[PDB]
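Peer 1: Provided herewith is a single structure, encoded as structure tokens, for subsequent inquiry.
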There are 2 protein chains.
Amino acid sequence: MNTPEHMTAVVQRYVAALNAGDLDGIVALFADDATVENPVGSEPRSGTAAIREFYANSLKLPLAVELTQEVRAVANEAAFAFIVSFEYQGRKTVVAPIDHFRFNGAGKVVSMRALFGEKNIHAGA
Amino acid sequence: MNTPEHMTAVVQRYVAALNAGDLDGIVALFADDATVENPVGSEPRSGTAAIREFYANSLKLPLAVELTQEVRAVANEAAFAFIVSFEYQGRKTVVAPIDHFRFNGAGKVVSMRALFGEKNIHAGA
Ligand SMILES: C[C@]12CCc3c(ccc4cc(O)ccc34)[C@@H]1CCC2=O
Ligand SMILES: C[C@]12CCc3c(ccc4cc(O)ccc34)[C@@H]1CCC2=O
């Protein structure tokens, strides 16, 4: 069972774990055979081990992530808009993706797809 | 192939046709075999006929559609956040979905899914 509020709670927990750099808190939100496709059009990482290495490498740089709009949640699915900022040696970068989570009966995320492209990667001078 | 610029333009075309009541301008965006699942979870309308029939009814009440954020486009896929305002019995309603379009090689829309739930429906006048 996945009510709109549980799915929203998971998204917030997710954003908070990213900010915290809590690698195990992120992975604990995924099902054992869950898939991650980040960004869309890339070979999908399947399972806990692959999911974990993916985030371990992403967390190499401290992230600052923010939800920019209400979470859309319906029928075991949720989609949200957010921003991920991080500096890279004087270079501040802001990525603006839209993620899509698919949940399972247990309330764990079974699929994650992060949709962003060159046009969503911003970052200054 | 599908460039970000194209996919983004299709979305902007879509929102315009929708604002104008331009049914055929919308049906033209899809492929002969395209599918629509609006909302996510409901039975998906397949093919131009079913898609036409679906949009013909949705348009019964003149819509005021607006893009609330930048389009996310990458690898034959695009997702965008927006609002659909209208009235029905003196009451104003604002639906805030996040759409997901998948394009074919020809640049046409083969799949569309609308993700919004009770939480994204506001009487916000
Ligand atoms: C990988 C990344 C850091 C994390 C991250 C990115 C893009 C989309 C994401 C979506 C997520 O749900 C979680 C993390 C990211 C950035 C792409 C460029 C970069 O440095
Ligand atoms: C169906 C609808 C009119 C059209 C519409 C809605 C919601 C999401 C949409 C997403 C689209 O991409 C195109 C049209 C709609 C409204 C839900 C309530 C309503 O009257």
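Heads up, header says this was done by X-ray crystallography, 2.3 Å.
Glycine is treated like the rest: Cβ placed from N, Cα and C.
Marked as active site, proton donor by Swiss-Prot: A:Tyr14. What Swiss-Prot lists as substrate binding site is A:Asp99. Mutagenesis annotation in Swiss-Prot: A:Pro39 to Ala, described as Perturbs active site geometry and lowers activity; the structure shown retains the original residue. Here Swiss-Prot notes a mutagenesis experiment, A:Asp99 to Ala, with the remark: Lowers activity 3000-fold. Experimental mutagenesis at this site is recorded by Swiss-Prot as A:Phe116 to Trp, annotated: Slightly lower activity at neutral pH. Increased catalytic activity at pH 3.8.
Describe the structural context of these features.
Peer 2: DSSP classifies A:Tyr14 (active site, proton donor) as helix under the three-state reduction. Spatially close to A:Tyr14 (active site, proton donor) yet at least six residues away along the chain are A:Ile26, A:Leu29, judged by Cβ distances under 8 angstroms.
Non-local neighbourhood of A:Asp99 (mutagenesis position): A:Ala79, A:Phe80, A:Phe82, A:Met112, A:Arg113, A:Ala114, A:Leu115, each in the same chain, at least six residues away, with C-beta under 8 Å from its C-beta.
Sequence-distant contacts (6 or more apart, same chain, Cβ under 8 Å) of A:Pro39 (mutagenesis position) comprise A:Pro97, A:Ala114, A:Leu115, A:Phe116, A:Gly117.
Following the DSSP three-state reduction, the secondary structure of A:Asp99 (mutagenesis position) is strand.
DSSP assigns A:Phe116 (mutagenesis position) to coil in the three-state reduction, outside any helix or strand. The Cβ of A:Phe116 (mutagenesis position) has 21 other Cβ atoms within 10 Å, all protein chains considered.
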Peer 1: Can you see whether DSSP assigns A:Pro39 (mutagenesis position) to helix, strand or coil?
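Peer 2: In three-state terms, A:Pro39 (mutagenesis position) counts as coil.
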Peer 1: For chain B, which of the recorded positions A:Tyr14, A:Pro39, A:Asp99, A:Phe116 fall under 8 Å by Cβ?
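Peer 2: Listed in sequence order, the recorded positions near chain B are A:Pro39, A:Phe116.
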